[PDB]
Amino acid sequence: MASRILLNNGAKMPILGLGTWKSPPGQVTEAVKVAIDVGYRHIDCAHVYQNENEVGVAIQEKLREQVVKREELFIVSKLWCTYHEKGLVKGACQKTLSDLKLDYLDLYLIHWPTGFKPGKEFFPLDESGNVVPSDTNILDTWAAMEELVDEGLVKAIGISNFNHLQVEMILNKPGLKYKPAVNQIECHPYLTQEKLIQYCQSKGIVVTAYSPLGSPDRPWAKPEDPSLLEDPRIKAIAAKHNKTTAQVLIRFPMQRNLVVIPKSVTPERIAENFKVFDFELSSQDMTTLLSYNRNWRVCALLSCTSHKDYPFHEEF
Ligand SMILES: NC(=O)c1ccc[n+]([C@@H]2O[C@H](COP(=O)([O-])OP(=O)(O)OC[C@H]3O[C@@H](n4cnc5c(N)ncnc54)[C@H](OP(=O)(O)O)[C@@H]3O)[C@@H](O)[C@H]2O)c1
């Protein structure tokens, strides 16, 4: 298992990164410091997470300490839905750069294909409770992303939560200048994503798997829902390999040529989650894990199903 995957912009991306959604602002600085100390070189961020300043404090301190050099880090962030207008994209990127206290991002993603009305609210609502869309299309937002590469603000651009028709729409864009480097999508044994992964990989787009542990801290979790970390079938594979269930869940996407971004703010788990370069799942283990697919999503953007660009009505 090599530590980095080559992107279609010519740069290498670490296959294991630290997620930061829901990492409390008073804990995430130490989490990122610990992560860098124990080997992580890739941090997955987003403006909508509201903690980029605190992530940035950690990055800056570890650079100052010379634990790592900037060239060795791979920092990812994402353009929120209220910034899809072409004229808002640069400033959104620059706010993230300023908060993360970086001069460039390694990768900047369109967070979702759905654009929303700009303004202070991340989910602007009409009086009837619906999320108000923007009229800016997926292709115009991509052209604005391309400009960021040409201005030196970002080394790579990509997409997130795009279905294959939406990926295809970008690939088929008239005058396309840069292909997406990455599509970051939810992926785990209950949402195995075979069709969309194969499509993206066939086009040279690297896939990053989010919520690889099934996001047991997601805000909308119910009692009722399936639980990867507690699934006896997965626990048995882990026991066979003398690893934790989380370590199996992280190794699984790695062996599919995916990047994976487990989140933790717990120092012991941050270290555990990195210790996934010391064992191999068999092909039979891999097929067995794939067999658990349920089409179950942590992140279904349920408030936005009427949006024209909602991604999850299409089969993939
Ligand atoms: N592009 C998108 O739209 C999108 C959407 C969702 C997620 N993401 C990205 O993907 C990252 C990961 O997904 P996620 O945050 O939804 O969930 P996740 O990584 O699947 O699960 C995180 C949860 O698992 C716990 N955990 C971590 N390591 C563990 C271990 N070894 N043993 C037991 N429990 C463990 C964490 O607890 P503690 O933190 O308390 O240790 C936290 O409650 C996000 O943080 C974000 O960076 C992106």
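Counting starts with 1 at the first residue shown.
Per the header of the entry, the method used was X-ray crystallography, 0.8 Å.
Positions of Cβ are set from backbone N, Cα and C atoms, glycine also.
Noted in Swiss-Prot for the protein shown:
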ACT_SITE  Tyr49  active site, proton donor
BINDING   10-19, 211-273  NADP(+) binding site
BINDING   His111  substrate binding site
MUTAGEN   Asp44 to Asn  Reduced glyceraldehyde oxidoreductase activity
MUTAGEN   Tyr49 to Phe  Complete loss of glyceraldehyde oxidoreductase activity
MUTAGEN   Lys78 to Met  Reduced glyceraldehyde oxidoreductase activity
MUTAGEN   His111 to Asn  Reduced glyceraldehyde oxidoreductase activity
Q) Closest of the mutagenesis positions to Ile261 (NADP(+) binding site), Cα to Cα, picking from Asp44, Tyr49, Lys78, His111? A) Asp44
**Q.** Local Cβ density at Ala271 (NADP(+) binding site) - other Cβ atoms counted within 10 Å
**A.** 16
**Q.** Annotated recorded positions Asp44, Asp231, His241, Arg251, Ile261, filtered by Cβ under 6 Å to ligand 1
**A.** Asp44, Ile261
Q) Among the recorded positions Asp44, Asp231, which residue has the largest number of other Cβ atoms within 10 Å of its own Cβ? A) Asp44
Q.
Can you give me the same-chain residues 6 or more apart in sequence from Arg251 (NADP(+) binding site) with a CB-CB distance under 8 Å?
A. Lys243, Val276, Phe279, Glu280, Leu281
Q. Compared by Cα position, which of the binding-site residues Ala221, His241, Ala271 is the closest one to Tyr49 (mutagenesis position)?
A. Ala221
(Q) Can you tell me which of the mutagenesis positions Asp44, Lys78, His111 is spatially closest to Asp231 (NADP(+) binding site)? Compare CA atoms only. (A) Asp44
